[PDB]
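Heads up: the structure comes next, in structure tokens.
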Amino acid sequence: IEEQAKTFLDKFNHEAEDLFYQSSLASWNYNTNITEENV
């Protein structure tokens, strides 16, 4: 349960190294220009 808390707070990362960073690399491109579509 505690490991299943540890690993699900580590395997959600397998759903979200992309779904953070490919939203966070996408958080970046708001800032090179006056473009809001990025925000």
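Chain A uses Swiss-Prot numbers throughout; the residues present, in order, are 21-59.
Per the header of the entry, the method used was electron microscopy, 4.5 Å.
Placement of Cβ uses the backbone N, Cα and C atoms for every residue, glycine included.
Swiss-Prot has this to say about the protein:
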type: MUTAGEN; residues: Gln24 to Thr; note: Increases slightly the interaction with RBD domain of SARS-CoV-2 spike protein
type: MUTAGEN; residues: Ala25 to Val; note: Increases slightly the interaction with RBD domain of SARS-CoV-2 spike protein
type: MUTAGEN; residues: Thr27 to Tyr; note: Increases slightly the interaction with RBD domain of SARS-CoV-2 spike protein. In sACE2.v2.2; increases interaction with RBD domain of SARS-CoV-2 spike protein; when associated with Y-330 and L-386
type: MUTAGEN; residues: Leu29 to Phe; note: Increases slightly the interaction with RBD domain of SARS-CoV-2 spike protein
type: MUTAGEN; residues: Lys31 to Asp; note: Abolishes interaction with SARS-CoV spike glycoprotein
type: MUTAGEN; residues: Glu37 to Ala; note: No effect on interaction with SARS-CoV spike glycoprotein
type: MUTAGEN; residues: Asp38 to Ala; note: No effect on interaction with SARS-CoV spike glycoprotein
Surrounding CB atoms that lie within 10 Å of the CB of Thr27 (mutagenesis position), all protein chains: 10
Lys31 (mutagenesis position) falls, by DSSP collapsed to helix, strand or coil, into helix
Would you mind reading off the Cα separation of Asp38 (mutagenesis position) from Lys31 (mutagenesis position), to the nearest angstrom? 12
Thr27 (mutagenesis position) to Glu37 (mutagenesis position): how many Å between their Cα atoms? 15
